[PDB]
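First the structure, in the form of structure tokens, and then the observations on it.
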Amino acid sequence: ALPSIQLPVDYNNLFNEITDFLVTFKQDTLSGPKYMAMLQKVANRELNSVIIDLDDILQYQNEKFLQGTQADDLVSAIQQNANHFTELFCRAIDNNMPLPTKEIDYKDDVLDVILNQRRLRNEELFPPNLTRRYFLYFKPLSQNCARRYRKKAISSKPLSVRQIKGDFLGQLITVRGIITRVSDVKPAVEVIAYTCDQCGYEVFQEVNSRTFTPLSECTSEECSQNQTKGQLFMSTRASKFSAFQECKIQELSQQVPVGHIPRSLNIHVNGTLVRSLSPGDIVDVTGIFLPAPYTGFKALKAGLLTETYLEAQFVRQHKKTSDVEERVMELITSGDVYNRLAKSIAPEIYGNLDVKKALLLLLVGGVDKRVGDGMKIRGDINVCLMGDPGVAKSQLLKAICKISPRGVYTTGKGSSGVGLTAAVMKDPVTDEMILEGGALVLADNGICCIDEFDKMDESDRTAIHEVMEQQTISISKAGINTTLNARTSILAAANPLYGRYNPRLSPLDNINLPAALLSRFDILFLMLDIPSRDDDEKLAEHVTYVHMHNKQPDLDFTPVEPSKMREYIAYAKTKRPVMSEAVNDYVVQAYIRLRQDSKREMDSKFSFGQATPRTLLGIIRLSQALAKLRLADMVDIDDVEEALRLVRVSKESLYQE
Amino acid sequence: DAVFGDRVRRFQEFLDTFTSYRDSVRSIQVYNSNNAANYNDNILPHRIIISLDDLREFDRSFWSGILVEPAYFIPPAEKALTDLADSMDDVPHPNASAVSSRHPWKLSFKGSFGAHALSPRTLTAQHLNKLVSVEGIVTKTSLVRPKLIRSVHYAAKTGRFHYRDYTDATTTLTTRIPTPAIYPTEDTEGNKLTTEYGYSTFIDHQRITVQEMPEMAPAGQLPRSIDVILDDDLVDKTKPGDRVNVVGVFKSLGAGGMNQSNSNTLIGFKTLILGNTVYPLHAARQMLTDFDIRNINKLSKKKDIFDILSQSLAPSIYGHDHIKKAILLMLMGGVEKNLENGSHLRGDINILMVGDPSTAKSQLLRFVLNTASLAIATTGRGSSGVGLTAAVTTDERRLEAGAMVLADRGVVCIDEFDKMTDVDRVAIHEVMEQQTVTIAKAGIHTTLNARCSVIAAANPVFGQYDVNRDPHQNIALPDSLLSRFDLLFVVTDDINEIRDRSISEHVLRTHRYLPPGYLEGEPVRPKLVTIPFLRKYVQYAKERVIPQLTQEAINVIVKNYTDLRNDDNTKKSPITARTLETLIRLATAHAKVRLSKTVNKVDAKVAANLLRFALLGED
DNA sequence: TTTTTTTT
Ligand SMILES: Nc1ncnc2c1ncn2[C@@H]1O[C@H](COP(=O)(O)OP(=O)(O)OP(O)(O)=S)[C@@H](O)[C@H]1O
Ligand SMILES: Nc1ncnc2c1ncn2[C@@H]1O[C@H](COP(=O)(O)OP(=O)(O)O)[C@@H](O)[C@H]1O
Ligand SMILES: [Mg+2]
Ligand SMILES: [Mg+2]
Ligand SMILES: [Zn+2]
């Protein structure tokens, strides 16, 4: 009959230690108490969420032990039974809660406005969470220290979904995985307040279950004093509320055992942390892993078997300031950052440095422009690679996809045109047609890589025509007439008809693409493979070194690290330069010259398709991107001539023969 | 009760009889302890497989009681085992959770079940409440799931912890009053309780459906299947389509219509098998013994051992020695590098031969299939692009795994690949090259590992390879796919009376083969390693060899590749960087066969020899 | 059954 069990824990001692830590602990080694400082901000209502770092707890424990204490090993303790300790920390915060400083934010807070009133009428009465306005949280232990070592068996180590074991229930844990889907935020009440006129008393029902039943009667004294039976009424204003959202994390294919379907865990998020996540993005999350109780009837149906979920204390993203600023001036002072980055791209790959340069220009992307009249011209840049097989094209695209923070990789056959752009699922639930974000949607504000683009269906090719020239995606499918912004960059890989280019065939014929499609690309690269004894030797030596030593042969070159390129690329993209009139004259003359060339150069041998205004816009985008790299406030004629050189090289690669 | 304690002490005596059990228990305890010690960042489960014959000999009475009345003998037996472990165990400084864990020790049995051995179809109600074992293939594996067994609760305002345990038919062999399954909300005194998760204990519950062996399945009968409640460590010990023999207590459940609520009462009680131990049945993973590893090492000492192993392969087939060697290297695979930046460096070989009808190329693929540790057999027409790579399945809409996804680290083979639909061929392109599969159909973006090795077969564009006509004419496949693919082996029939007689005698002797046991008219049912020993060698190599490039081998490879690419001479397929990668992987595989952590110039020389033998022709 | 994107 509920037999008592002795356990080596005293919640009173642990609470005292927690209070001593909060009031005492300061980030002096890093540098009033930092925790007391946070509580002071909370009193100022500056912050409504509190994060208690387990590493800070460990530091405090180390300090106490070095001093010599009957340490309660709180940092370890929180892991075993996290929720009760979170409640204890919240209570301690309230106990050590400092008074308001500066000006308090209760200018119109109904709680503060009426809570005191309620007290004056009265002159735990009400649930502590009702007054509490701070969302408690816990930062996961930093694995770098792993001072627990023997104790740190895998605590910080993120674990796949299947890696999770019922033993971990009630314990803080870390998981790495992609967010399959995210629900829309919804409100939830920590406390429900009913108001009845007969009493004039505002009872405070507190609910922690998934569902609750209304009181529908007054236990309030005033109704009891008169013997009256109260008709309680819900008061949303009085009742406390919190935001809630739900997210599902699924196992990574790498984590997934061969022949095993990925497992997904439902994630509950509340308070400030809500909306922090983003669907389809790799993330490492740490939080309390708890069972999910049932409804009474479904509970009886299920019995001892229980649903389980995760409540995320903290979120870490593998990818998305002054430190950044210094890091970038380092490379800026190094100079030649443009060519240095181009070489740094695909360190594995040998040669094709011009291709790498163009890829970098695409990565930064051209300036997106909107006109006062309302015109908007796509600033994104799209490049096509049309070359003989086995020239590392696919490798290059995969490298770029990894490089870009939001990049997504795709193949034409494996991806449906509808799925590539967007899919209408007839029956997610109740057989209600729903639009599904396609690969392009996933690539929004990112780069989408399409291989075998020639093998891609022509109809789906026309489908992507809209998105690539025009950012938005308009869908009028059955039951769904909607538009999606769908701003993203496109990189396509394909090979000449019959596999490899035929010199006898015209460049356009070997390309075998719609002229509308061709023009919509800002650039097409006709990289070709010809046997060159010396060049073959050089490439073979490079590849052999790469095999022998995983690092590519240095070749008197230094390659910047991926995080560094992404940081610098973001900074450069922030520029948005504006070009000048001399550049206008130069580019206008060049465009006129090119159009005249095409108007005379229809010959199949040298025919690459007629020049179009889209070509001029792409040239302008490339010049603006070059300025972004150079970080200049205005585009320079140097950038224009460089872009012209890039295009001329792309076309002349064949002419060189 | 008194019988229960008597059985407990009897099993204690049994354990005392065979220290091997106690020795294994101590090994488990010490192993877990040392694992917990210095955890830089698995724990053996508390379970023992007691030999049934040991019990039968030590005390036939207790053994029979276990087999017939497990519900009355197994419980006290495991109780005694747990007590012996704990008393013998140090259990030093147990964690607060460890204190409340009460993690007990489970029991298990091995072989010698006699009549208790059964099959899903051969099972019978009579066997109910008796320990039994059956064999079959797993299907409809239900997902893992937690299950409350204890509800450790802290009595706030009183500084105390009041736990409650929970009972379920699956959890306990014996029938017990069902637990209300309600978290203790308030102390019996009246002090509100708090659900102290983590401290409260849970178990992993799984449900699977093992069906009778289709081979055993009688004609015109749907194979009967029975369910097994896998628990704890037993959970996740198998998956669908796993031929396995399991041991459990065949048990009955429910009201079977006996309940008053039942109106018709024309139903029967539910029955289940609370599996205590599971024995997977591959008939896979080859096994090695120190003596075998020493034999392998000495065998590597042999110089041309590569040739010997190659000949050992396809001994029935004749004439394709070079193709046999290529298959050998493929099986050895090579080293797949993966740069820290993220780049993936294929280290796998692919083999394909264009051959005349009846060339045995299909038979050769059949041999490679059976000998292979994990292989995938399919054919051009019989395969599908989605069926080969993956198909989005309505299931939430899931993604069906195609052949390539299957055996991702294993091997794959295709017959009549030329007859494969070109759309599915371009589907293959990405799988093979990138060694991965990505699908974004039906609004389901996905990426999958696809590094499985592939060995296709095909007939020339004209049935008979016309040497006069170009290989491109003779090959319907795009050169891109060909260059994508690794090693082209054009095999052509020839009327060489000497050779014709050679193969005639080969096949005649083959058909003359005699099973040593059998004789003439008795229907069934130079050195060459044994095929099981051959596979053992291959696995040992792949497990414990990683050849490293040598600058000399690098020089040889570079020279060969650059010349061949710059060699104007007509080639079976165009020379490309993929040719250089193929050279690297071939040298890696040859060095692997040499069981050397460092490549040798000889390895690369042999690789180049075979590559010229194929790409340019006989060399 | 009928209507219905979507994939096969
Ligand atoms: N310049 C190079 N540097 C490094 N590796 C190279 C180079 N050229 C070719 N390779 C390698 O040779 C192979 C080329 O084929 P893949 O990269 O698989 O695909 P690809 O055919 O080059 O591009 P596609 O036509 O879009 S599939 C890869 O293994 C590359 O690593
Ligand atoms: N060189 C050979 N050595 C041994 N058997 C051979 C040889 N050539 C053909 N055969 C026999 O011919 C039969 C049919 O071969 P098959 O696999 O159909 O060839 P293909 O795949 O070219 O049609 C096989 O069973 C094989 O035993
Ligand atoms: Mg490629
Ligand atoms: Mg055949
Ligand atoms: Zn009232």
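We number chain B the same way Swiss-Prot does; the residues here are 18-58, 90-331, 338-449, 454-583, 648-741, in that order.
Heads up, header says this was done by electron microscopy, 4.1 Å.
Every residue, even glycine, has its Cβ placed from backbone N, Cα and C.
Annotation comment: Swiss-Prot describes B:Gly409, B:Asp410, B:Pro411, B:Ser412, B:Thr413, B:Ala414, B:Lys415, B:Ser416 as ATP binding site, evidence class sequence analysis. Here the residue is the original one, but Swiss-Prot notes a mutagenesis experiment at this spot, B:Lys415 to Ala: No effect on MCM2-7 complex helicase activity. Loss of MCM2-7 complex helicase activity; when associated with MCM5 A-422. Reduces MCM2-7 complex helicase activity; when associated with MCM2 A-549.
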Non-site residues, in chain order, whose CB comes within 8 A of the mean position of the CB atoms of B:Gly409, B:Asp410, B:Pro411, B:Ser412, B:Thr413, B:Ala414, B:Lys415, B:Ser416 at ATP: B:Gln417, B:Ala515, B:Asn517, B:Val549
Binding-site residues: B:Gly409, B:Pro411 - member with fewest neighbouring CB atoms within 10 Å: B:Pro411
Inter-residue C-alpha distance, B:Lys415 (mutagenesis position) and B:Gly409 (ATP binding site) (nearest angstrom): 7
Around the Cβ of B:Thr413 (ATP binding site), the count of other Cβ atoms that are within 10 Å: 20
B:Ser412, B:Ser416 as binding-site residues, winner by CB count within 10 A: B:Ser416
Entries of B:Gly409, B:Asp410, B:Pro411, B:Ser416 (binding-site residues) sitting next to ligand 4, with Cβ under 6 Å as the cut-off: B:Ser416
Nonlocal residues around B:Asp410 (ATP binding site), in sequence order (Cβ under 8 Å, 6 or more apart): B:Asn517, B:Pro518, B:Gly521, B:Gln522, B:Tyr523, B:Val549, B:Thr550, B:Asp551
Recorded positions listed as B:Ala414, B:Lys415, least Cβ neighbours within 10 Å: B:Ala414
